[PDB]
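Asks: This is the structure I have questions about; it appears just below.
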Amino acid sequence: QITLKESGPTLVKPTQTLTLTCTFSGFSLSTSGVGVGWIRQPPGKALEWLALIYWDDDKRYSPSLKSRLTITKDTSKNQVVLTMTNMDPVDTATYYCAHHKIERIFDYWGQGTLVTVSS
Amino acid sequence: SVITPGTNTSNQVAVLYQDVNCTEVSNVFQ
Amino acid sequence: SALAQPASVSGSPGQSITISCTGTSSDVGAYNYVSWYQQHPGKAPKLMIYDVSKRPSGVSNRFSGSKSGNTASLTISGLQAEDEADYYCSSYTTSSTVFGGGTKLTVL
Amino acid sequence: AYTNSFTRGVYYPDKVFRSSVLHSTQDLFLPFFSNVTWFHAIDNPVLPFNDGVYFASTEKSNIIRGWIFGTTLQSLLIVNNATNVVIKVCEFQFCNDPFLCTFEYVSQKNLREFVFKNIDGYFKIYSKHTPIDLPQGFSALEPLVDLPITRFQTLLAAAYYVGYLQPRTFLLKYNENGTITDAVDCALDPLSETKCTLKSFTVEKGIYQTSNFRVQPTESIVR
Amino acid sequence: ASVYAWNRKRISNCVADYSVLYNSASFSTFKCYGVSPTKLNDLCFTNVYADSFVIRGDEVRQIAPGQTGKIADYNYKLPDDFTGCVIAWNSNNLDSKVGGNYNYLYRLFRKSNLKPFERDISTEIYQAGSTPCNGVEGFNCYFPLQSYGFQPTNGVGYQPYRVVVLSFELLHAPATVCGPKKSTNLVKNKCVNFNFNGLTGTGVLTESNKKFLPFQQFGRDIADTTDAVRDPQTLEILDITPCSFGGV
Ligand SMILES: *[C@@H]1O[C@H](CO)[C@@H](O)[C@H](O)[C@H]1NC(C)=O
Ligand SMILES: *[C@@H]1O[C@H](CO)[C@@H](O)[C@H](O)[C@H]1NC(C)=O
Ligand SMILES: *[C@@H]1O[C@H](CO)[C@@H](O)[C@H](O)[C@H]1NC(C)=O
Ligand SMILES: *[C@@H]1O[C@H](CO)[C@@H](O)[C@H](O)[C@H]1NC(C)=O
Ligand SMILES: *[C@@H]1O[C@H](CO)[C@@H](O)[C@H](O)[C@H]1NC(C)=O
């Protein structure tokens, strides 16, 4: 069925750059009007949208964090690889990758992955 | 307007500009 | 967030409940595609309303909604304890996609 | 070199059948007695295409193998072939002295005559083959293709004629069998103008109004 | 395509069924000129041009005969004698992006209005009244194509509408497209109705000696009324006589 799955090291020291690969199935990211984006949720606060990539190699990022966010994909591997430099301890939060359409602003959501910034 | 001897009499032809001076647009008669 | 919500609301079984959502005119405009997500603690949010009152496949038929101007509104008919979860409104903004402050429902 | 075109270059303008009738049409046509330009192969330069072309050649060897069209030599090509004729479109490039992407196509003492008319995105072709200077006489090129898409060149001791179409009004006489038996180019001369004004190939002795005329304004001024 | 450099397709040699369109009605707007969308299902055509592009939802107003405005003036004119149909629908669900969908483009200005049905792919700087800037942007020297930048937080009139305009012609050529209607035997004597490739009339059909040349689909009287047709299935020239008719 259509699914998404976050992956990558959940513990990263603040000097390093976190890298996360979201793997999906049941669709091709090359499909017109389809996109995949990322959402994170620190404990007890609201959710924040990070980045979105469209089928046409088109990239978007939250301007408040666009400098740090960098997103990448490999359609041949059905994978979206996100990266963001210079982790602040406060960045410690749950991270989600999700399927996107304009009409279904985030239809299906992956299981999500914990992310931790400390020693 | 075209003056004709009748076609099978000859293809010779003459032409009349009914309301103009000459010198505006050969053998010519005003 | 540009989208705000009540931190909590209360209802009782068989009564209707409403969670309001407030946009920010300067970057919501038509305030279209305003969705609502249920989120039980420790679970991924599940889309349940995409356009106002419009429900994606696998609809839990009790869930419903509406909008009025800059105010969106989720509506659930015949409350049950299973409804007790976080609820987040979300809508596009020209700068970015954004989520509401969430609402901690209590289903008395 | 040059030759007078005489009455050649009529073609069926739009083949709604008519017979034993006089009918008038207006289109791109080769003017009667136009100044057909005569070439010899003994180079074969590019010519402008303008509004369209009359082409004819009498080489018995079939040495005229085809044509190429459009600027930069996107383009259209048309070449005869072994038991065949072919067409294609690309931005081809080939050498300026040739001798033997979209819409490939294939199909099948004689004077061979052709008209290439490019109208409404359709590259109409009309033709006739007739036994043989351009031989003074009259016949109509029949339609042959209408495939759709500015300068052109022939594809190769042999000689051919080129003339350019212009807008003209014609009266056509259809024989009892619906062949065009004669035509008049209404622009040619006052007698032709009279013939068209009267819709007849022969005119009785008399005077006839051919048209109005006016001195067109030479200039425009503002206070 | 962008409405700049709009696409064209030579739809032909096929059986249409516009009822699938007219009755689907999923698209927001559908308009026709020179035919009704119903009667349309029962005609044949020499050729069909389907063109399509994306424009602002308000700009659909300009995609009609004789309109004026930057879209009609510099992107897609329509001849006053146009025949065909325009369809459009809100396609925000597919064409918007969270940050503007700058894939689509439109020429904002041009030295003159376009031809009534022409396409213009050039991208030179639109020169200023100033001395030419030779590819330098400046005073009135502008890059000619602006982007709509479609995004979802956008008014319905400004939401992206993708558009298809169908256009077609009725030349002397045989039809190459026709509706789904069946066809009969030819009752070649009685006074009857006929509908040959859409040519509609009444008469006594009969055989003919007219000896049409192969390109001749029709023959006409000296009155320019239709007088014979090739039966498109038999390829045979049939004469048409008007039915028995007079004063009593
Ligand atoms: C016109 O032709 C007929 C037949 O050739 C001839 O008899 C007649 O004399 C000609 N017209 C005149 C005015 O002579
Ligand atoms: C024709 O024009 C000339 C000069 O242009 C003039 O001398 C003469 O009188 C004019 N004749 C008539 C009849 O207008
Ligand atoms: C034919 O054209 C040439 C130039 O192209 C010109 O010199 C010649 O006089 C023309 N002949 C006639 C009969 O007009
Ligand atoms: C018409 O065709 C028949 C048969 O080909 C021929 O005998 C007759 O002479 C033709 N008539 C004309 C005017 O072409
Ligand atoms: C249509 O073509 C088919 C296949 O050649 C033939 O069997 C049939 O008789 C044709 N029908 C008509 C109406 O011409």
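The first residue you see is number 1, and the count goes up from there.
Backbone N, Cα and C atoms are what each Cβ position is placed from, and that goes for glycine too.
I grabbed these lines from Swiss-Prot:
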- D:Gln26 to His (Swiss-Prot position 52): In strain: Omicron/EG.5.1 (VARIANT)
- D:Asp43 to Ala (Swiss-Prot position 80): In strain: Beta/B.1.351 (VARIANT)
- D:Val46 to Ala (Swiss-Prot position 83): In strain: Omicron/XBB.1.5, Omicron/EG.5.1 (VARIANT)
- D:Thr58 to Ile (Swiss-Prot position 95): In strain: Iota/B.1.526, Mu/B.1.621, B.1.1.318, Omicron/BA.1 (VARIANT)
- D:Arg65 to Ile (Swiss-Prot position 102): In strain: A23.1 (VARIANT)
- D:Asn80 to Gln (Swiss-Prot position 121): Partial loss of biliverdin affinity (MUTAGEN)
- D:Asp97 to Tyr (Swiss-Prot position 138): In strain: Gamma/P.1 (VARIANT)
- D:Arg112 to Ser (Swiss-Prot position 190): In strain: Gamma/P.1 (VARIANT)
- D:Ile132 to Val (Swiss-Prot position 210): In strain: Omicron/BA.2.75 (VARIANT)
- D:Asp133 to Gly (Swiss-Prot position 215): In strain: Beta/B.1.351 (VARIANT)
- D:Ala140 to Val (Swiss-Prot position 222): In strain: 20A.EU1 (VARIANT)
Asks: Non-local Cβ contacts of D:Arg65 (variant position) (under 8 Å, 6 or more apart, same chain)?
Replies: D:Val79, D:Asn80, D:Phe99, D:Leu100, D:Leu155, D:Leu156
Asks: Give me the Cα-Cα distance between D:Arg112 (variant position) and D:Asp97 (variant position), rounded to a whole Å.
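Replies: With the alpha carbons as reference points, the distance is 23 Å.
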Asks: As a test of the contact definition, list every same-chain residue at least 6 positions from D:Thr58 (variant position) whose Cβ is closer than 8 Å to its Cβ.
Replies: D:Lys109, D:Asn110, D:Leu111, D:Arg112, D:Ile132, D:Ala159, D:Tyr160
Asks: Using Cβ atoms only, which residues of the same chain lie under 8 Å from D:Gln26 (variant position) while being at least 6 residues apart in sequence?
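Replies: D:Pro167, D:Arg168, D:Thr169, D:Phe170 - these are the non-local Cβ neighbours of D:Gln26 (variant position), listed in sequence order.
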Asks: For D:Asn80 (mutagenesis position), which DSSP three-state class applies?
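Replies: The residue in question, D:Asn80 (mutagenesis position), is strand (DSSP, three-state).
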Asks: For D:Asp43 (variant position), just count the other CB atoms lying within 10 A of its CB, please.
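Replies: The answer is 9.
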Asks: Which one of these variant positions, D:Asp97, D:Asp133, has the sparsest Cβ neighbourhood, judged by other Cβ atoms within 10 angstroms?
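Replies: Among the variant positions D:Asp97, D:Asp133, the sparsest Cβ neighbourhood within 10 Å belongs to D:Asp97.
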Asks: In whole Å, how far does the CA atom of D:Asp133 (variant position) lie from that of D:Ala140 (variant position)?
Replies: 18
Asks: What is the Cβ neighbour count of D:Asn80 (mutagenesis position) at a 10 Å cut-off, with all protein chains included?
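Replies: D:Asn80 (mutagenesis position) is surrounded by 16 other Cβ atoms within 10 Å.
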